[PDB]
Amino acid sequence: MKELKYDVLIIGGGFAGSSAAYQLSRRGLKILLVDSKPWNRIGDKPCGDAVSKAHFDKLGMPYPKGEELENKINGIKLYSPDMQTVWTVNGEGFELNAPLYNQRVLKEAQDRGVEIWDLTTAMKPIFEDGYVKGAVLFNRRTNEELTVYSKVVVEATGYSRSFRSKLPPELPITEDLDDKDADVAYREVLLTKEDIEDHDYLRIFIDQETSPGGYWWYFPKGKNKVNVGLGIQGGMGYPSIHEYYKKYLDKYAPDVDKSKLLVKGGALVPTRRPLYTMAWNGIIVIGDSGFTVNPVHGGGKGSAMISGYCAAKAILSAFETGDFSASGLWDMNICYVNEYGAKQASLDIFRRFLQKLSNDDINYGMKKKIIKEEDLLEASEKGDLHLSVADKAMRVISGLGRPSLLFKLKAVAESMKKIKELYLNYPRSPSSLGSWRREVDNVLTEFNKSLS
Ligand SMILES: Cc1cc2c(cc1C)N(C[C@H](O)[C@H](O)[C@H](O)COP(=O)(O)OP(=O)(O)OC[C@H]1O[C@@H](n3cnc4c(N)ncnc43)[C@H](O)[C@@H]1O)c1[nH]c(=O)[nH]c(=O)c1N2
Ligand SMILES: CCCCCCCCCCCCCC
């Protein structure tokens, strides 16, 4: 078959891959990005479509504008299971037309010299002399099977991890997802019969009964249009997510016009610390494929962008040292762990605690303001549940006279602090990965057993 040579091959053009392509562009490298979807569909994986302004500001990424921005967001209303307590957390964000925004990023990368092939699937890794060296591609548009050699593959295939999963199982880069370390999530976008009240606020409903291990949401995309959905924890033996959706839609969105459903669909959402390494010989993994999603709230588009930025920085470094080994690309890990990954680890711990609380516990915690709105935001945005905050909460939790997981909150805050420090001491070279990964697994297993 035809053979071509590129500096970098990016597989997948979602928020992650498009960010890597945009960040890598005009820097002296010959870059190809492929995606299985046609151009007009790239970026259309089911999603709530809500992204913090802070993630854009973190990277100085351009804001969505015009048709890309469906609705400006000014905060979130968090509802207790019993619906009796509502927290308002202020904070700026965007309700996107994700395909339009994603497609703009790709088009700008393309304008800056990135080559893009839509309707093109990476089918088989080229793995030779112990390195990823490219991919066999199938271009549906030309009916051509092609070999593309690359010094670095950026694996951005989303939740399918379709390319890295084909590599030798020996490689750290083939790390799999445990069923309990992901949610399945499902959403619909519908027009509403009435104008949406406070249409600039997202609504999140916590209820361990109607969305076990996740939550329900109501994300307005305009005055009369809403993205409504839920996520539930995987690996727990729960019934189909669409059963919960059908049963409880009316509770959360009594105002939707079912005759005006616009889109619907679901997908897997990783909810854990990132891949232990996001780099190996000839390859970096980003976005959902590298488990970059916030484990507490399930937001992954901002972290996908961050991972793409770190991949760009790492790759430029590798070309400046002629070194495409894991060691040569290792800055990917250092960059990502400092920007988001250490936070994700702390939040992976926090999520495990939250998923085991009862509705009674959550009703109590929210009613009693055991932590403040701002503290919960700090946990989300920084991965930090300060020990002083945990101490204050424990003083309130001390007044409860029934058994409750809430009594472990200080212990949870301590483990969150420990794992965060462990991640910020990420190994400086691959020869220390094993030792460190064992320390992390030990922290996690200890923590898991401390919750019973
Ligand atoms: C229902 C639901 C709701 C939400 C969310 C998820 C889900 C399922 N999330 C998560 C967020 O949607 C997700 O984390 C990011 O879109 C992931 O971006 P990626 O680029 O990693 O994957 P994404 O899946 O977007 O892109 C991967 C691309 O790779 C392509 N591909 C795969 N294999 C290939 C191959 N072998 N060859 C070529 N192409 C290949 C696919 O066609 C696809 O375009 C979220 N996050 C958030 O920030 N805000 C929110 O409101 C929500 N809500
Ligand atoms: C502002 C970003 C928040 C939107 C995230 C929506 C993600 C939906 C999936 C929820 C499942 C994760 C809960 C643990």
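Each Cβ is built from the backbone N, Cα and C atoms, and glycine gets one as well.
Reduced to three states, the DSSP call for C47 (mutagenesis position) is coil. The annotation FAD binding site is assigned in Swiss-Prot to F15, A16, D35, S36, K45, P46, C47, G48, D49, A50, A122, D288, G300, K301.
What Swiss-Prot lists as 2,3-bis-O-phytanyl-sn-glycerol 1-phospholipid binding site is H55, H297, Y340, and the listing cites a large-scale study or a structure entry. Following the DSSP three-state reduction, the secondary structure of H55 (2,3-bis-O-phytanyl-sn-glycerol 1-phospholipid binding site) is helix.
What Swiss-Prot notes for the published mutagenesis of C47 to A or M is this: Almost loss of catalytic activity. The Cβ neighbour count for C47 (mutagenesis position), using a 10 Å radius and every protein chain shown, is 24.
Experimental mutagenesis at this site is recorded by Swiss-Prot as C47 to S, annotated: Seems to be able to reduce only one double bond of GGGP.
Experimental mutagenesis is annotated in Swiss-Prot for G91 to H, with the remark: Halts the reduction of GGPP at H(2)GGPP. Annotation for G91 (mutagenesis position): same-chain Cβ neighbours under 8 Å, separated by at least 6 residues, are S52, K53, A54, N74, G75, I76, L377.
In the three-state DSSP reading, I206 (mutagenesis position) counts as coil. The note that Swiss-Prot attaches to the published mutagenesis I206 to F is: Increases reduction rate of GGPP to H(6)GGPP.
Under its mutagenesis entries, Swiss-Prot includes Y215 to F or L with the note: Moderate decrease in catalytic activity. DSSP assigns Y215 (mutagenesis position) to a strand in the three-state reduction. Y215 (mutagenesis position) is surrounded by 23 other CB atoms, counting those within 10 A of its CB over all protein chains shown.
Sequence-distant neighbours of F219 (mutagenesis position): residues of the same chain at least 6 apart with a C-beta under 8 Å from its C-beta are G48, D49, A50, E95, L202, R203, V226, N227, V228. Under the heading of mutagenesis, Swiss-Prot lists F219 to L and annotates it as follows: Halts the reduction of GGPP at H(4)GGPP.
For the published mutagenesis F219 to L, Swiss-Prot gives the following note: Slight decrease in catalytic activity.
The number of other Cβ atoms within 10 Å of the Cβ belonging to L377 (mutagenesis position), over all protein chains shown, comes to 17. Here Swiss-Prot describes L377 to H as a published mutagenesis experiment; the accompanying note says: Increases reduction rate of GGPP to H(6)GGPP.
Each of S52, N294, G299, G300, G302, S303, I306, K343, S380, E381 belongs to the same chain as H55, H297, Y340, is absent from that list, and has a C-beta within 8 angstroms of the C-beta centroid marking the 2,3-bis-O-phytanyl-sn-glycerol 1-phospholipid site. Every protein chain considered, the tally of other Cβ atoms within 10 Å of the Cβ of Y340 (2,3-bis-O-phytanyl-sn-glycerol 1-phospholipid binding site) stands at 23. The local packing around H55 (2,3-bis-O-phytanyl-sn-glycerol 1-phospholipid binding site), expressed as other Cβ atoms within 10 Å of its Cβ over all shown chains, amounts to 21. Proximity to ligand 1 at the level of Cβ atoms, with a cut-off under 6 angstroms, picks out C47 from the mutagenesis positions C47, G91, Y215. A122 (FAD binding site) carries a strand DSSP state (E or B). Take the Cα of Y215 (mutagenesis position) and measure to each of the recorded positions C47, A122, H297: the nearest one is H297. Cα to Cα, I206 (mutagenesis position) and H55 (2,3-bis-O-phytanyl-sn-glycerol 1-phospholipid binding site) are separated by 24 Å.
Residues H297, taken from the recorded positions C47, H297, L377, are distinguished by a CB atom under 6 angstroms from ligand 2.
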